[PDB]
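Trainee: The structure under discussion is supplied below as structure tokens; questions concerning it will follow.
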Amino acid sequence: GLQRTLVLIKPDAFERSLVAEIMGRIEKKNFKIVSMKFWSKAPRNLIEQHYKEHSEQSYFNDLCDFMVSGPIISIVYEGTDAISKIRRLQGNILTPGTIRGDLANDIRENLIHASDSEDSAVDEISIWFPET
Amino acid sequence: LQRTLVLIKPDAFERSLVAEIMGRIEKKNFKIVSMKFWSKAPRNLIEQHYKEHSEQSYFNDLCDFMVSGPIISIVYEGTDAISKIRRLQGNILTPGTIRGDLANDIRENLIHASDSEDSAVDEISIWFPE
Amino acid sequence: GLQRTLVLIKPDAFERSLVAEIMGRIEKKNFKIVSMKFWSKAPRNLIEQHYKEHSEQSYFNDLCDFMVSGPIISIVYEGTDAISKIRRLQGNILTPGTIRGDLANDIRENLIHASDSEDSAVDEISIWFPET
Amino acid sequence: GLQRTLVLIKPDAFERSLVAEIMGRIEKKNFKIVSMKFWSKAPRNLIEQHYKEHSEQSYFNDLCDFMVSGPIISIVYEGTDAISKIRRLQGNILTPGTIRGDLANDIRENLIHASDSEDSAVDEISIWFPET
Amino acid sequence: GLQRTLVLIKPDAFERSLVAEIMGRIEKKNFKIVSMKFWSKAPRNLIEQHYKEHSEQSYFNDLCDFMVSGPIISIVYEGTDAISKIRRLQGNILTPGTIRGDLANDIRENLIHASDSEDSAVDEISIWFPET
Amino acid sequence: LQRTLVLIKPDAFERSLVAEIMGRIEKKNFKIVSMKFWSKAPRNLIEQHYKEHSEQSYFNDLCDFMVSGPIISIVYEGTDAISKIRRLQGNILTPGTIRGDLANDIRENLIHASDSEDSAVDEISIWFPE
Ligand SMILES: Cc1cn([C@H]2C[C@H](O)[C@@H](COP(=O)(O)OP(=O)(O)O)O2)c(=O)[nH]c1=O
Ligand SMILES: Cc1cn([C@H]2C[C@H](O)[C@@H](COP(=O)(O)OP(=O)(O)O)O2)c(=O)[nH]c1=O
Ligand SMILES: Cc1cn([C@H]2C[C@H](O)[C@@H](COP(=O)(O)OP(=O)(O)O)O2)c(=O)[nH]c1=O
Ligand SMILES: Cc1cn([C@H]2C[C@H](O)[C@@H](COP(=O)(O)OP(=O)(O)O)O2)c(=O)[nH]c1=O
Ligand SMILES: Cc1cn([C@H]2C[C@H](O)[C@@H](COP(=O)(O)OP(=O)(O)O)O2)c(=O)[nH]c1=O
Ligand SMILES: Cc1cn([C@H]2C[C@H](O)[C@@H](COP(=O)(O)OP(=O)(O)O)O2)c(=O)[nH]c1=O
Ligand SMILES: [Mg+2]
Ligand SMILES: [Mg+2]
Ligand SMILES: [Mg+2]
Ligand SMILES: [Mg+2]
Ligand SMILES: [Mg+2]
Ligand SMILES: [Mg+2]
């Protein structure tokens, strides 16, 4: 079950210098970087597309604002059961042992995005890496 | 925004794990608001801090240990600080938490964190009357 | 109180240089080394005994071939509730916070073995450390 | 044998969340905390006394303003050869392996202060811990 | 003295999963990523240009071969005294405290490249990031 | 390619620093070739290992400590292993090395590494006659 999955490293990661920490945890679980982009400021269209599912929620504009308030890294990762596993890795701000669990404490500012399903992954990879 | 009371226990000093513990709370973006180093804490304060436990078998050993070496009392502050730092503290069974990664005993478990809004307000008062 | 349990650092830990990482996690939880042996190559029958409850499975041969594909270390750890506590520490590749949860991503190449009960502990210790 | 020395964790360590990192390095070299105080804001005259040998320099005012720009922690560490050993640990922004060498990149915002002699140690301790 | 400098993360870093470790050390010394590229396999022309100074040494072909035997990351870093400081950080396989000092042990396979001068930096940044 | 002899000393076990030490040697890409755990080492072996020091004031305290707790003897292998692992060991003055980061005493200093090709061949023989 070899998969690719899309990871965004969010502006708060850069603010708090947790970028390598975050990538290191994914690296140590043996997943490989397939492609990678650094955006000093992400084009607002990309961000809007990326969180399209949310275009209606009341947190949509604040979220876009924040996602654009600093650098982000978009990463395509590959490995056995990648989508599911990098999601567990991402975790949530409640449970320790995870990226969010250990280093994040905000509903908006939570360091990392990881695709949550087979479809969202294909989608998200084409948004950030259109060249396939 | 919330505040909570953390105690670094004597085993933490014994085992040179003080920075490791504080570091974990630091990495989850919680901020120190007050801090005191007690080379040895007054048994009075301990018994207050653990007053709800005054009727248990373990009560006297607890206090004995709690005055067996230094402790640091810290007031932390951040969003949802009380329950998040509590989840961080964890227990000796759950790896990923402080106790889960570093502690192996029912008594010597490195850290105390307030477990409710009331406990916090009261414990803070105990350790930081001012 | 005190128990002793048997741990194996598997060949993948050597290949991936996670020997110290694994051992460090058991060390930071306050467990002590009572015995320890480094095997550049473990004799096959030791492996086969160690996994004897597993001899009828389909995976049995490949497992043994893997366990013989590089160095292993056998360690007897001692501590309160050591068997159960070191088992949780090992965890599984689905559980962030544990050894396999953070560092392994494979059904067979999962870094570490830990005894799962009092009897298997006593049995496994006598296999790697028969001189007692 | 035993010496005590005075350490300050400067405001930049709080802003950058390196308080535990700094203290950990001193802890891993086996030095012990004898006294310790957290100041959300250090009174200015304490800072000025602490840096009194520095009062005629051009940088004197900005230094003091910085030291007052956030929390600091004053710590008395005790250990063999503590004054000299903790000084080397602090190092400088040019020397990899030390605190400033790995984590600081600035003439003024350099994370940590350590006493540089027996006399300054005795003097600085009496400033932050006059109750003795 | 604000500077940009060019860093390459070499294939051995990917082999040994030290990528985030290496980047983390630069991050913790407070340098910022200005731009960044991931190359699954670097175009051999780029590598030849990058090590042009060496086109004559007997190690030139082996070096190119190795630089192309796996992924690399090219990074432009910014910060006070960046060229000089990231060079100290890089270090050499003899002295601990550095990236190479702590993690490398080969004259060829040494994890990281960092520009060593103001000119080599301008040059190397234009090779990998021609868009300026 | 070279081989060298490393001893993890009892203070390393006392202070729970065994993985930290081995980990540093592991990260510089050196490989374990033989390893033995001694719960307590025969004073005989120690005195051999430290035979060149048999005439110093510190000699008996040295041996006393060296048999005061467990030790691990390791044979490492890698390019230029003897001098590189020696540089890694360092001394209590030089931060960045093992002793420089973790040790603060002239006797209890966590680790021994062979310091020459001859010392290595001889020390290896001592700890791994086989
Ligand atoms: C629910 C929620 C999400 N967000 C942001 C942060 C989330 O990472 C992002 C997507 O929301 P969500 O899908 O809930 O989180 P996840 O990334 O774990 O799937 O939207 C807010 O800013 N406010 C909110 O109330
Ligand atoms: C249950 C129990 C607690 N204790 C001590 C350790 C605990 O930190 C303290 C309070 O107990 P408890 O509230 O059970 O644990 P926690 O600290 O997680 O709230 O009392 C013992 O010494 N022995 C025991 O059997
Ligand atoms: C279940 C399973 C295990 N194994 C190997 C890896 C396991 O570590 C070992 C023992 O299996 P198991 O008891 O399932 O895991 P563990 O005891 O380690 O928690 O057998 C396979 O190779 N294939 C398999 O399908
Ligand atoms: C030399 C210098 C120091 N400082 C500040 C930072 C130093 O930590 C502090 C004391 O100066 P100094 O004694 O040079 O450094 P330290 O004692 O910390 O090794 O004064 C400046 O702000 N500007 C300067 O030019
Ligand atoms: C000297 C030397 C360098 N190299 C490779 C590795 C070096 O990183 C690269 C450039 O050489 P050099 O300029 O000596 O190293 P640095 O990157 O520290 O400036 O060439 C060899 O493969 N063999 C050699 O003998
Ligand atoms: C010089 C000295 C060494 N020793 C011990 C610690 C050393 O590890 C051991 C050998 O000494 P030495 O060769 O000086 O140090 P190293 O271990 O770096 O080669 O003897 C003392 O106990 N006291 C002393 O004064
Ligand atoms: Mg979602
Ligand atoms: Mg309770
Ligand atoms: Mg089992
Ligand atoms: Mg000075
Ligand atoms: Mg050069
Ligand atoms: Mg010597």
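Start at 1 and count along the chain as shown; that gives each residue its number.
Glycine is treated like the rest: Cβ placed from N, Cα and C.
According to Swiss-Prot, the active site, pros-phosphohistidine intermediate annotation covers C:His113. For C:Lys10, C:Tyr59, C:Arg87, C:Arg100, C:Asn110, the entry in Swiss-Prot reads ATP binding site. Record note (Swiss-Prot), mutagenesis C:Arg108 to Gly (Swiss-Prot position 107): Complete loss of affinity for pyrimidine bases. The unchanged residue is displayed.
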Trainee: Which ones are near C:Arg108 (mutagenesis position): of the binding-site residues C:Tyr59, C:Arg87, C:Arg100, which have a Cα within 10 Å?
Mentor: C:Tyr59
Trainee: Let's check the environment of C:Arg100 (ATP binding site): how many other CB atoms sit within 10 Å of its CB?
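Mentor: Other Cβ atoms within 10 Å of C:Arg100 (ATP binding site): 20.
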Trainee: Among the recorded positions C:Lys10, C:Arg87, C:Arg108, C:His113, which residue has the fewest other Cβ atoms within 10 Å of its own Cβ?
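Mentor: Fewest other Cβ atoms within 10 Å, among the recorded positions C:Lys10, C:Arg87, C:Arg108, C:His113, is found for C:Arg108.
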Trainee: Let me make sure I understand the span of the ATP site: among C:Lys10, C:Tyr59, C:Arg87, C:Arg100, C:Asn110, what is the greatest distance between any two Cα atoms, in Å?
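Mentor: Output for ATP binders C:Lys10, C:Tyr59, C:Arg87, C:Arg100, C:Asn110: max Cα distance 22 Å.
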Trainee: Give me the Cα-Cα distance between C:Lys10 (ATP binding site) and the residue listed as 'active site, pros-phosphohistidine intermediate', rounded to a whole Å.
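Mentor: Cα-Cα, rounded: 7 Å.
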Trainee: Measuring Cα to Cα, how many angstrom lie between C:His113 (active site, pros-phosphohistidine intermediate) and C:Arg100 (ATP binding site)?
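Mentor: About 10 Å separate the Cα atoms of these two residues.
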Trainee: For C:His113 (active site, pros-phosphohistidine intermediate), which of the three DSSP-derived states applies: helix, strand, or coil?
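Mentor: Going by the DSSP assignment, C:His113 (active site, pros-phosphohistidine intermediate) falls within a strand, counted as strand.
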Trainee: With every protein chain in view, how many other Cβ atoms are within 10 Å of the Cβ of C:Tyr59 (ATP binding site)?
Mentor: 12
Trainee: Are any of the recorded positions C:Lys10, C:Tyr59, C:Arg87, C:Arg100, C:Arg108 near ligand 3, with a Cβ under 6 Å from it, and if so which?
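Mentor: The ones that qualify, in sequence order, are C:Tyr59, C:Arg108.
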Trainee: For C:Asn110 (ATP binding site), what is the tally of other C-beta atoms lying within 10 angstroms of its C-beta?
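Mentor: Step by step: centre on the Cβ of C:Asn110 (ATP binding site), count other Cβ atoms within 10 Å, giving 19.
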